[PDB]
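K.L.:
Take a look at this one; I'll ask things after.
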Amino acid sequence: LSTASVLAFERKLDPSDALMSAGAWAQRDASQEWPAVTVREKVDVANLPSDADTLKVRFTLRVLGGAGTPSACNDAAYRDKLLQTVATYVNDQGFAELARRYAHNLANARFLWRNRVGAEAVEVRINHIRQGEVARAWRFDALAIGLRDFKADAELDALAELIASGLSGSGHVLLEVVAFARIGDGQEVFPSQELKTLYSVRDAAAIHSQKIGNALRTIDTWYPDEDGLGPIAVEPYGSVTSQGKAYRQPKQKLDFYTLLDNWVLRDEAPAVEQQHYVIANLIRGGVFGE
Amino acid sequence: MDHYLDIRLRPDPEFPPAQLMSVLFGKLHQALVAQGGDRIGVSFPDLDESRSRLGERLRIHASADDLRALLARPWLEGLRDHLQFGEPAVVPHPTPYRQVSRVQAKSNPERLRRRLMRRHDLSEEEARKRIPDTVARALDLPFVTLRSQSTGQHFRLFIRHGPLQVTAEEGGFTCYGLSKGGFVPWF
């Protein structure tokens, strides 16, 4: 029972572009009508309006579900085996751990790459849009919440439960995340550079969807060796661009491909950490096989 | 400096080491000059000329009362998430003599020609001929990448490290940490 030369898994939890604007903390109560920040030239640079001390970022998130369900598979036996393994894993334990990690990541400002640097107050607001109506909202503090430590909270647990349900396919889930970071008047934002050209949509600065989903998927915390760096964006071969080092090398047994091949062909269930990493990769999706 | 504060920049995936160190130094700059104090200075203990880096940690040499308000200040704090910071510890009695300073110069002939023509009211050709190709000079030492309103891309930071000496002359330092003409404790 060999593998399929063609294998692909559609990504799940795919967010959209994040629009950016500027305003004052006093106007946080009614963000409506906040003027946007337009890119300007000096290279290209983007600065907040003449009188604006707080930056605002708004992005939506959808939960499709069926992570384990493969999109395309050459062999039927492999697809059935994968679906069976996924059902068994879900029955044994639910995705509540991944959902909890995602909830913490969304609550904190880990997503912001350069905007978080030099932020005195970062307030995140995650709403829930169901049938076009805001069913339930949540407001957290990225600064108060530990960046390198995971703490339990009623709101975080509720969000993790909602995410787990959406992933399991209970119902459509839409979450509108809006962050407000205090930087300073006339400060310089660090939007996503384009191939100096700054990324701008509708004459408004924004961050790439993939660039946001990369940080949002920082669920890989089971690496063999930890130097205190913290969570690393889930990527094959545990590659890191900034650090320039790739953890979880293929020589070891922690490799995603090796773990999946063993747990599929030999039915060898690896440690809970390895299983979590494998499920995270399957949720993120990609191209495997040949 | 009766109290030494060691700020160790913890590795982070979201930001690179150069950008992280640059942001830390910039944030500390406003947290010290604006905060006041008679002597404010920092040194790079990890400084190495092989990698041409600025070091993975910094040591701020200041008095006890000065550090009491410096660490307590919100501006100098709040970055404990990406940086591991401890408490003041008495520095060892033996210390070397080193003075860290900054070099201020312009490497663009156009800026010099403009500055010259804007004083004596000269012509364009008069300012161009007066600025030769031998007036462009810059430090070749390791310069960290700092991106700010000065330059869109990463701008070099000119940092001069004083040679190790025996006699160490202390004294009041600059507001931004520039060399005031005296060495600092090396330990």
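Keep in mind that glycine also has a Cβ here, set from the backbone N, Cα and C atoms.
Annotations for this protein, taken from Swiss-Prot, read as follows:
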ACT_SITE  B:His29  active site, proton acceptor
MUTAGEN   B:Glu49 to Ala  No biofilm formation upon phage infection, no crRNA formed
MUTAGEN   B:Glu49 to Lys  Restores biofilm formation upon phage infection, crRNA forms
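Tell me what's around each of these sites.
P.N.:
Its own atom aside, the Cβ of B:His29 (active site, proton acceptor) has 16 Cβ atoms within 10 angstroms in the protein chains shown.
Summarising the environment of B:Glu49 (mutagenesis position), the number of other Cβ atoms within 10 Å of its Cβ, over all protein chains shown, is 9.
DSSP assigns B:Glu49 (mutagenesis position) to coil in the three-state reduction, placing it in neither a helix nor a strand.
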K.L.:
In angstrom units, rounded to an integer, how far apart are the Cα atoms of B:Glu49 (mutagenesis position) and B:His29 (active site, proton acceptor)?
P.N.:
24
